[PDB]
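**Student:** The structure's right below; bear with me while I get my questions together.
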Amino acid sequence: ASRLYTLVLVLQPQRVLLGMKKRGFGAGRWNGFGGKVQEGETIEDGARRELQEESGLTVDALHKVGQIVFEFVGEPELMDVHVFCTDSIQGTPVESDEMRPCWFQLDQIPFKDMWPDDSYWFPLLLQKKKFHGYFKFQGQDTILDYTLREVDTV
């Protein structure tokens, strides 16, 4: 059994948008935008909804770029995260109660203050490659096992 999650990475030719999670899950780290997928909305709609609730941004078109499964030791539900990307955005990223948005240069991505798994799949994202990933976590710091491959269909 798994639970559906969204992850939105605003990727521009020379910069990427990340948000400092101010609390809850993943707080203290720079994150993409997203959240739980609710009942009554599609996965993409949930990604749009959370992107607006967390940054105030709306997007014309979202592109599927990957899917990452996360296992946390002791927790029954696996986390099925659908990763999205976009270049065209509508509006200006403003601070919400959850995220503090900020632009980063592609050669200055703060991996040391992001989820440890990002250092693995981010190179694939920047290369415009589609990918499937799996990460088993013990706590929020230690990766026990992981798989990562390039795909043609997300």
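Going by Swiss-Prot, the residues shown for chain A are 3-156, listed in order.
So how was this one determined? The header says X-ray crystallography, 2.7 Å.
Cβ coordinates are placed from backbone N, Cα and C, and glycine is handled just like the others.
Look at Swiss-Prot and you will find 3-132 tagged as domain 'Nudix hydrolase', backed by sequence analysis. Among the features that Swiss-Prot reports, O(6)-methyl-dGMP binding site is placed at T8, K23, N33, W117, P118, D119, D120. Summarising the annotation, Swiss-Prot assigns N(6)-methyl-AMP binding site to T8, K23, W117, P118, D119, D120 and lists experimental evidence as the type of evidence. Annotated 2-oxo-dATP binding site per Swiss-Prot: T8, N33, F35, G36, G37, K38, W117, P118, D119, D120, in sequence order, evidence recorded as experimental evidence. Annotation of the mutagenesis experiment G36 to R in Swiss-Prot: Reduces activity by 97%. Among the mutagenesis entries in Swiss-Prot is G42 to I, noted as: Reduces activity by 60%. Looking at Swiss-Prot, the entry for mutagenesis of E56 to A says: Loss of ability to prevent DNA damage. Expected to cause loss of enzyme activity. According to Swiss-Prot, the mutagenesis experiment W117 to A carries the following note: Greatly reduces or abolishes 2-oxo-dATPase and 8-oxo-dGTPase activities.
Just tell me what is around each of these and how deep it sits.
**Tutor:** Annotation note: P118 (O(6)-methyl-dGMP binding site) sits in a coil segment as assigned by DSSP. Within the same chain, residues at least six positions away from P118 (O(6)-methyl-dGMP binding site) with a Cβ under 8 Å of its Cβ are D143, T144, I145.
In this view, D119 (O(6)-methyl-dGMP binding site) is surrounded by 18 other Cβ atoms within 10 Å of its Cβ, with every protein chain counted.
A 10 Å cutoff on Cβ-Cβ distances gives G37 (2-oxo-dATP binding site) a total of 19 other Cβ atoms nearby, all chains included.
Sequence-distant contacts (6 or more apart, same chain, Cβ under 8 Å) of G36 (mutagenesis position) comprise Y7, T8, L9, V10, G48, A49, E52, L53, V83, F86. Under the DSSP three-state reduction, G36 (mutagenesis position) is assigned to coil, being neither helix nor strand.
In the shown protein chains, 7 other C-beta atoms lie within 10 A of the C-beta of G42 (mutagenesis position).
Annotation note: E56 (mutagenesis position) sits in a helical segment as assigned by DSSP. Long-range Cβ proximity for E56 (mutagenesis position), meaning a same-chain Cβ under 8 A and a gap of 6 or more residues, is found for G21, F35, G37, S98, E100, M101, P103.
Non-local contacts of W117 (mutagenesis position) by the CB criterion (under 8 A, 6+ apart in sequence, same chain) comprise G28, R31, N33.
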**Student:** Rounded to a whole angstrom, what is the C-alpha distance between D120 (O(6)-methyl-dGMP binding site) and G42 (mutagenesis position)?
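**Tutor:** Taking the Cα atoms only, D120 (O(6)-methyl-dGMP binding site) lies 30 Å from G42 (mutagenesis position).
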**Student:** In whole Å, note down how far the CA of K23 (O(6)-methyl-dGMP binding site) lies from the CA of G42 (mutagenesis position).
**Tutor:** 26
**Student:** So among the binding-site residues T8, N33, who's got the most Cβ atoms within 10 Å?
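**Tutor:** Counting every other Cβ within 10 Å of each candidate, the maximum falls on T8.
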